[PDB]
Every structure is written in structure tokens, then in C-alpha cells.
Amino acid sequence: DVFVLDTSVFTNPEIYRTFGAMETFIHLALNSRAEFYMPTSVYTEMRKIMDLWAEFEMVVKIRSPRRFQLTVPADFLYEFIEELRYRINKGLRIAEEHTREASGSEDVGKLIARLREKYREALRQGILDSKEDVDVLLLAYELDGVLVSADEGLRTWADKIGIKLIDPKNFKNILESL
Amino acid sequence: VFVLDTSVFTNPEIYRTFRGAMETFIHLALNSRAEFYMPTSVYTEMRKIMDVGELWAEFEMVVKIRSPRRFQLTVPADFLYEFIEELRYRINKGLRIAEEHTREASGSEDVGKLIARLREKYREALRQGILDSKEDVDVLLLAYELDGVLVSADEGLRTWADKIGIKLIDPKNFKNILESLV
Amino acid sequence: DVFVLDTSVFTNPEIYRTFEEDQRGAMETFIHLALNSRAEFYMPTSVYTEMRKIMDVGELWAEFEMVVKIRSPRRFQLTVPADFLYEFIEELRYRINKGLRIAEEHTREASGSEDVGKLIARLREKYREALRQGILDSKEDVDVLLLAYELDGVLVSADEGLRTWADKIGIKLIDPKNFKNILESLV
Amino acid sequence: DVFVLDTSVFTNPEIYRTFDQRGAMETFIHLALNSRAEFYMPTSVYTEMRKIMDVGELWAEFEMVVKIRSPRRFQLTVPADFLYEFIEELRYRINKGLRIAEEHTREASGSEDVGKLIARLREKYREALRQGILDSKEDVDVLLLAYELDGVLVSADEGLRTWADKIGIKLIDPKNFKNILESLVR
Amino acid sequence: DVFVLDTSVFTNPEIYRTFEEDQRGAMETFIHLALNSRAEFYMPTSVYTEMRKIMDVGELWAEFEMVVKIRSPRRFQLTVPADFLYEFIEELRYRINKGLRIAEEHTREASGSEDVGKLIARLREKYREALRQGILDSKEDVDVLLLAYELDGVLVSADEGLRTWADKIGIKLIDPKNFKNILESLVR
Amino acid sequence: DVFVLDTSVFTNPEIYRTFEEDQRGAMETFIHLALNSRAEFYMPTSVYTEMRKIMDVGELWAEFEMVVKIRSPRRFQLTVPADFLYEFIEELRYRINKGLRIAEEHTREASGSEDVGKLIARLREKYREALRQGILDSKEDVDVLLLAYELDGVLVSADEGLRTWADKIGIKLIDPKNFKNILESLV
Amino acid sequence: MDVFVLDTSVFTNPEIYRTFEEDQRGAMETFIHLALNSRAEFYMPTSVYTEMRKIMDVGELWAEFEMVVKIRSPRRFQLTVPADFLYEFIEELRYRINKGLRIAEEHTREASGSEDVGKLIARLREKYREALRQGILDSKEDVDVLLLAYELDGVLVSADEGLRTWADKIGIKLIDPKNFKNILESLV
RNA sequence: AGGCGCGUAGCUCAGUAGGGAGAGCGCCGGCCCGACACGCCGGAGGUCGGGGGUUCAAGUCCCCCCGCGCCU
């Protein structure tokens, strides 16, 4: 199986505990005859995030999204655009509440982190956040492989697009059982 | 095959370019030997944001209110990637704007101005230059499926239609365009 | 253009109040304005039989069968998107659960209640509201939907479930209340 | 050999008898890993299968042999007569259910008993509205995933069987699936 | 605009009764109202030949050939759904079994009966009812069905088999008792 | 290679006599020949149901499903020539008239003669030979025809009516007495 | 609106031109008046027209026959016929050829014993011609009539049993040649 | 998700090579008795739940569908 693993399954506390952890993963991921194939943009974003790397690049092939030959359903974009309005409005309401709180009391160093967390939770959790996730979705919908990841939005979009999903907390056990 | 939108009739500028603008548009389209297709969502939004009266029963005989049939359409993945990148950039910009507004609100005693400024910044950073309403996506899909001209006024809709591959038009000359083809 | 008619176009009180003022005269004015306007009007045979079994206009059915082309949707050469069936079943399961729950509440209320005909009427009305409003309730609505789909015509209906599920397919929809005015202008 | 699976394969008592649910999962996996077949259960069916029963740590090994994915309904189509027949029979049942509710309420009027009669009404309503026809969207997912893959539908749900037959889906006897996997492995 | 005519339009005791009195003259007024409506009236050649074999009016055929376009369906360029033939065969099996049952009961009744000629007549009537009423029986029916299907025309017949299978196949049906009034309103 | 199987392949004495003996080893050896053939055998669901009604082995049906694929012919996407229906209806009319003649002859011979018990059996034989021998006589046969037509597969059946009406469609036919030897070398 | 594709048998076969004014020549002139007034569109293929001018002959009447009846080839390069049509044609031709051979054998054997070949030659000619060329397409003229009626979707007017029979198998509108006079008369 | 059992007179139930539509209990006409009671007889007492097949013959055997329940 061509497992299309994203960065959420490679660099994350839950991902690392379930599967530093790169060596313990590659102990059996390169085995079991499963040709993992990660996106190239996902690899670049992971490298920008955090990081033997040349050996980890010798198992999962960093391929291109190949969006030229790929097409997306119209409903798959309508459902994204419908949730985008709700997420943006929730973020705007959170910002308005933060401004109202700052009007009365003044704590910049405590309000800035809270506002950043609220924005990142209400506008980047539960939906496709970046282009590095759309690339993974397109690669999975093109290679017809597994879509091991941990993002709720990525999983709920891959399920709505027809991609196959395998439990991230079970990816290590699945790879070790094949 | 002109895929109309709400901007072509809700905007006072486009209406004045032509209850009178609707009648003139109906009379022009009913004799221009042309097809007009307005999505059901966009038409519902326009009818809930307009009260033209006595012309909704004549625009139905000129325009064709129908859904873009998203079940059969297939948007290119390149447009999705471009929209995702633009949305991520706009989300980062909106978060930065919200942080700046929160920082600036410390020294201000009138929330009625800071909140309004934040709302204006958000409605132009996260809802301009990209598709924002489901009606816009419906218009784009209806134009792409029927291979028509996405007559509208929003810049984000025009940019998305150009990226997808749908031929665009100019609302300024839209009345002139329908006048020549009549 | 092609107008796919329905039973609600001739049976709904408001629809035959915009169509003249009497239900019999409504269909006669429909014949008057549909023999004109140079348009094509279609109704499924099942819908036609149900509508003819609801009301009886007599000798006007002869003039009615002319302009309205009564025929089956030709479902063998027709197809429906799978997402449509998915969404219909998803809504239907919820409405079935709602109907079962309201039946339970009505039974528990009638346990101690004295008057029973009133509660039986309440159960009937609430059940037909919770299970036959908002979706495709009969295969007559399905026939109207499919005839509109294959003809690329405008589904003329006052039923809200029919209009909703025609929109979710991609069928052109008209506003039933003013349909006489889309008809009067065409002539 | 592509085998689209349902909840009923591991939810029905007789089907895992012809295989304990925990042991049945393991024997099915044993026979499915080396069957050289392609087992495809839908994602919504998988979610409801997780919700009805929980098996300890066997989901991890379940997930790779039994591929889990959505039917991809945007590229699939269903015959018009299929929906026509479904909604005709659906109307029929809905009516039957209304009559059952009327019967139970009118006989509950002079009975004073509700604790057993509510259960009887539940059973009659479920029998008259959800047995022999497609009820959940999970059934539709199994149907369409077998239709797209030209799949063998393995299910103990008689409604799923009789409505997959109307589509053209290769149907199988769920009581023979284990001894089918036997011969397939051999 | 396109009406496909069966034999019942001019031979059934009721349809010609609506048009006029008696089989003759009814077809005459039908012609009067048919060359006046601009519609395209059609009937298959087999149906025409068998109808002429049933009713043998004289010179009326001369002006009848002008209006009704006698024409066999182009069955080579026509197709019928698989489910249509499936349903036809499935129902016909039941009808054949019913006819066999009727035959057995009539044989057993005649085993102890004296007026065997009238028993034979009743067996004839019951067999004809059980095997040919409510279903397409002759190739005339199939020819009418295909002629209406290919032309996208309006089938006019008082045969319940014709109507109930034209409905299954997708042909615009019409009430044969109102078709004279339809001709009048098409003229006017 | 695709073979669309009938009921006669494993129920009619001649074919299952070529396919070994006892009719229970027949299916066993058939499946055998089918396993190492890569020949994609098929059977319609209705024919399989009638098979299970007529014959019942037990645990051989366990391995019957692995080689033979049972599914409906997908009649919604299939079409049949109009001339086929025309010919079928005309021949069926002839056979119905012959059956009525047989009935009205046996009634007359019951009028005068005796022993109606064997007379009924003779009437049954003559009627079922006049109406069902040499023509399509069940929807199972129609399903076999349609599944062979859609798949462009080989129709294996000793029914003379099935072969005769499959030839008129364009279905690759085969001698049912040679299917075993066909299967032997196809390995 | 209505187009008739004429044949040679229309004005050559005794009965058909006897429906018009008598004699093969006056019937032509009366048909000319009736067809000119009808405002229809009559046609006949070129080969059939040549066989007309050869088998029959009039002077200064074809100068008027050229106008109403439009003589042209059926334009056969843009036309097709069903495969089953040719299949049935050659199937029937095989039987006719075998029967003609048997007739020839029987007449040779009759001439063997009876030395009266003078009338036997005529009898054999009549039987052979009836055996292979009666009631079937037997000349490219008939094929041209068929194809000109098929391309125009017109009314085939002919007294030939074979031409009508084989036009019925392809979907050509047919008429009774013995009232075709009155098809035109009431049409005017 | 399915499984089993039973629908037979007014009630409760037997019946099977597939060769009868019954028993007990009811109701009436008889009958000892003034007459009802008891006994003693008989008559009335059928969609064998429905449809489809097979048979010479079906409540019986096969298929499907309803109802009643028990169901785990």
C-alpha cells in the first residue's frame, strides 16, 4: 500500500508517542513491502518546522501533488467554502471579544497568546488549513493509497473526497503487523 | 450563455448603468437571443436582499434559476490549491490584524471605534480577493459547467473564474455587451 | 421552454387562487394560457392519475390532455447521482426516528387521556408532518423529479420537498406562486 | 475478488457464529490476510461498527486488510427506477408505521400499561420501517462501494441484499463467507 | 402533434360510438377531424391489415389512406429496455399458468357435464381473458408500441395491455374516449 | 473468457452426466474445472434462486459462490432490439393458440371417455410442451439472456428456446454437451 | 408536405391505370392533372423512368411528365439499409433459386419424354419467372424505388407484391395502389 | 440483524402415503322427564391466514407475503 503520510503523523507529540521516533518508525516502515509516498511540499514544511533525514528520505518518496491531472468535486469545494465563512466569523467574534476585554483591562502579554490560540483553533482546526494539506489530499486521491494523518480537518476532508483512512494511533501497529 | 450573479443587480452602479433596471434587463434579455443562468443560492440571496417587485415573475422567464449540479461537476485541483494558499495567507493577515487591534485598544477608551475598525479590516482581509459566500462558489460552478461568462463585480470571483478557466466579462459594458448581441 | 407540471399546480389552494379563483376554472385558464405561450408542458402519468383521482373536472380533461404531455419519466435511460440517494436516506433515517419518538409520546399521553379521537388526529397530523414534509414522500414526486431531469425542464411544483430535492440535483425551478405570470408574459 | 463488507457481518450473532465477536474478528482477519482478496468497508459503516461494539486493540490490525474509505459518490450514479421503487416501498412502510402507531395508541387508551406497550410499539415500528429496506446511510455506502468496485456484497441485512440485487451487485451468502474464505485460501 | 392509432380507435364498440353511430361513418367523421388538426396520425401496417381484415368498409379506405400514414416501425433502429421484456415474460408466465389451471378445471367439469359445447365456449372465453386481457397479446400491439416510441407520438387505444405497457415503456398516453374532443380542440 | 451459466448446466440430466455422475459430484467437479480456468463464470440471481428451489446439496453451495458470480443482469443500462420483442410476441401468440386448442381437445375427450386422472396429466404435458418448449418461458431465462448480452459472455444452456433466442440477440453460444471438454483444455 | 415515390407498375399494370382513365396513355394525362393539382411532391428513380420509356411509350406527354414527377437517383451514397434486411433478402433468394432449379429439372424431364418443347419453353419460362422474380425484389429498379422512398420518407406507390413486402420491412409508408387515384383525388 | 413456534367450526385444540375437513367444549332440533336439568341422539358449527407452484388429488410438500407471540 502506498501510504501517503503527512507531517502531522511525523512531527507531533501524539504521533511520536504512537509511532527521535523516526528511527523507531523506519525500523518497520521500510519493511512490510509498503511503499510510503509523502508529498514534497509536506516534506519542505516539515523541514521548516523541525528535523538521518537523508535516510528518512530513502523510504518515503517526496513526490509532487500532480494537480495538473487531478480534479476535485464541486461539492468538495462548496463544503469547504461553507465552513470557511463560519470559521472566519468565529475568528472575527473572538477578535471582537478580545478587543472588548482589552478596552477595560490592559494586559497585552496575556491577551496576545490567548487571541493567537483562539484564532488558530477557530480558523485552522477542523478544516484544511494550508496548501501542504491540499497537496497531501490530492496525492492520496491520485495514488489511491492510505492517508495516515492526525488533523481532524484533513481526515474529514479525505473521507468526504473518497480517500482511504487508517487510524494514526494504529499506523505503528498496522505497519508492524504486515 | 451569461452566468449572472447578485452583484449585477444588487449593486446600484450596475443597476443605474442599464424596478426599472430589472424591467430593462428583462426586456433586453428576452429579445437578445441569449441564455442567462443565475444559481439558486445567489438568486435566493438577491431576493432576500432586494424587493424589486413585479419583475421576479419576468426574470424567471429570462434567467434560468438552477443549481450548478455539483454532483456532476469537477473543479480543477489547481484552483483548490490556489484558494487554499490565498486563504492561509489571508488567515495569517487577519490574525496579525486582530493582534494589532488588541494591542492598540489598550490606549483607547472608545470601543465603538476600535471594534468597527477591526470589523472593517477583517471584512476586507478575509472576504476580499477570494470566494467568501457559497453563492459565489455556486456562480463559479454554474459558469464552469455550462461554459458561460461569469458576469459579476467582485474581484475575487473574477480571479477564481480566470484561474479555473471560465471566460469573464465586464459589468460596466455588460449592458453594452447585451445590447450588441441583441 | 419545458415546464414539468405537478399535482400541486392544480390542487394547492393558493396555486389555484393565483390561477383564476375556482379550482375548475384554474385548470381552464391554464389550458387557455398554455395552448398559447408556445411552451411544452409535461406531467408524469402517475401524477396525472393521482391528480385525476383527487379532483374530477369532467369534460375538461379532454382539453387538458392536449397541451400537457402525460408520460412516464423513461427511468431506464435515466440516472440519478449517488450523493442524492445518500442525502435522501440520511434525512429519511432522522425523520423515521422522529416519527417513532412522536408516536411514543402520543401513546404515553393517551395512556391517561380520556378523549382519544383528538389525540389520534394529532398523531396523524404530526406523523405526516414529520415524515412526509420536506422529502420525496411518494413516487409521484419522484416521477415529476425524473421527468424534469431528463427533459432539462423547469420543475413547477408547490411542494417544498420536491423543490428542495430538485435543487439538489440541478433542475431548474420556478416560483409556483407567480407561474401564471411567467406564463402570461410568454404568450 | 473484492468483498465489500457491512456491519452485519460482525454484528449479527449467526454470522460470527459461522466464523464471540472478539474471536470472530481474529479468525476473519486470519482468513482475510491470506485470501488475496480486497475487503472494502465504508467509513461511515466503520464508524457505526466501532460505536456498536468495541474490540480490544484488534482495530489496528483490522484497518489494513479491511480497507476503509467512502464510496466516492460524486463519480457514481444510481438508476432512476431504483429510487422510484425505493420511495414507493418507503411510502408503503411509512403508512404501515402510521397504522401501527394508531393501533398501539388506541389499544393503550384502555390498557393503563405503557412500560411494555412502548417497547412493543418500538419493535413493530422498527420491523415495519427498517427491515427489508435501506434505512441508514451506511447501507447506501455499502451499496455504492460494492457498485463502484464491482463488489461482492457480504451482509446479513436482507434489505441490503434485495436492494443490491436491483442494482446488479454480486451477492454472497453471509452464512458461507467463512467457508468461502477457506476455499479461496486453498 | 403525432398520434399513433390502434385498431380499437375504429373497431372497439365504444370509441367509434363516441365518434358517430356504427363503425362506418365513425371513421368518416374521424377523417373529417383528422385532416383538420395538422397532427400526424400514424398506424402500423400490420395493425392496418388486421383491422381491415376485421372491418371491411368500402371506399372509405381511399380517403383513410391519405390521413393515417400506414407504416411499420423501423425495428432495426429501435431498441427496448431489458426490464421491459423481463416484466413482460414474468407476468406472462403467471398468465400461462392461469390458463393451464382454467383448462384443468374445465376438463374436470366436462368429465361430469352434458352441455359440453357451452363448456368449450366458457373455456374459450376464460382462456382468452386470462392470457390476453391486460397484456400485449399480438404483434399488432408491439407494432403500435414501437411506432409510438420511435415517433415520440401519442398512443390512442382502449387496450389495457397497450396502455399499461406504453406507460412502462415511456409513451405519451391519452384517454381514447377524449381523443375525439382532442381532435376538435386541435382543429379549434 | 466469460461463461454465463444456466440452471440446465447442473440440473438437466445430460449435462451433469457429462459432468461426472450423481449430480452432487457434478457440481464438485464443475467448480474444480472452473477454479483453474480463469474463465469468469456468471449466473443471474433469479436463476440461482430457482436452482436452490429445484436442487439442494448443502455445503457445496459454500464453494459454488467462489467460482460462479451471482448478480442481476443490470437491466437498467441494458437494451434489447425491437424486432426481438416482435418475434417473441408473435411466436408466443401462436403457442398460446395451440395451448388453447390442446385444452379444448382434452375437454372434449373428457366429455365422453373416462379416467380423468391421467387425462389431466396428459393435458399438463401437452400444454407445457406447446407453451414453454422452444421459447423463453421464465424471467430466469430472460435474466440469463441479459447477463450474457451485457457481459458479451458465453451462454451455456441446454434449453432450446434459450439458445434459439440468444442466437437472435448476438450472444456467443456453445454446445452444453461440450462445455466440460471446453473447460478441460481451457485450464 | 406529402411526397409519393412512384413506380413503373403504377402506369403499366392494367388494373392500376384502369383506376385512372382507360388505356396506358390517357391514364398518364389524367394522372398529370390530378398530381399537378394535388400540390404534393411526386418522385420516381431514373432507372425506373428509363424502363418506363422503354417498356411503354407516349409522344409529347413526357414533356409534361417531367414536370410533376421528379426523376432522380435515390442518392444512395448517403443512405444505409439494415443488415437484417439484406440477410432476409438473400435467405429468401436461396429458396427461390432452389425452386427455380427444381422447376428447370422437371421441365427438362418432361421434354425428355414428351417431344413438345414448343409450348414447354413458354411454360418453363413462366414457371421460372414466377419462381424467382415474383413477390421479391428482382431488379435494381425496385431497389431504387425502395431507396428513394426511404431517403424521402415518402409513400411507395406500387402494384408489386414484392416491392410492397420489402418496403414494409424497412419502414416505408405504403399505400394501396388501387385507391392511389383516390388518395390524390380527395387530397386535392 | 436475525431465529423459532402457531394461524384449523362460535372457543380450545387434533389430523397428514398428500386419499376424511374432525374431536372436546359451545348453540339449536330431538330425547327420559310436566318441561327445563343429566343422559341420550342429530342438525347447524370452515377462506384449514393470503397468494403462487407441484400433484390424479394440498390444511399437509416447496416459495413468497401478513398476523399473533416468544424471542437473545
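Swiss-Prot numbering applies to chain B: residues 3-20, 25-188, in that order.
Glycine too: its Cβ is placed from the backbone N, Cα and C atoms.
For the published mutagenesis B:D138 to A, Swiss-Prot gives the following note: Abolishes activity. A coil conformation is recorded for B:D138 (mutagenesis position) in the three-state DSSP classification, outside any helix or strand.
Annotation of the mutagenesis experiment B:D142 to A in Swiss-Prot: Abolishes activity.
Under mutagenesis, Swiss-Prot gives B:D144 to A with this note: No change in activity. Taking a C-beta cut-off of under 8 Å and a sequence gap of six or more, B:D144 (mutagenesis position) has these contacts in its own chain: B:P45, B:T46, B:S47, B:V48, B:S73, B:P74.
Within 10 Å of the Cβ of B:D160 (mutagenesis position) there are 24 other Cβ atoms, across all protein chains. Quoting Swiss-Prot on the mutagenesis of B:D160 to A: Abolishes activity.
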**OP:** Provide the number of Cβ atoms within 10 Å of the Cβ of B:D138 (mutagenesis position), excluding the reference atom itself.
**Re:** 20
Subject >> Rounded distance in angstrom between the Cα atoms of B:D142 (mutagenesis position) and B:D160 (mutagenesis position) >> reply: 9
Original post:
Counting every protein chain present, what is the number of Cβ atoms, excluding its own, within 10 Å of the Cβ of B:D142 (mutagenesis position)?
Top reply: 26
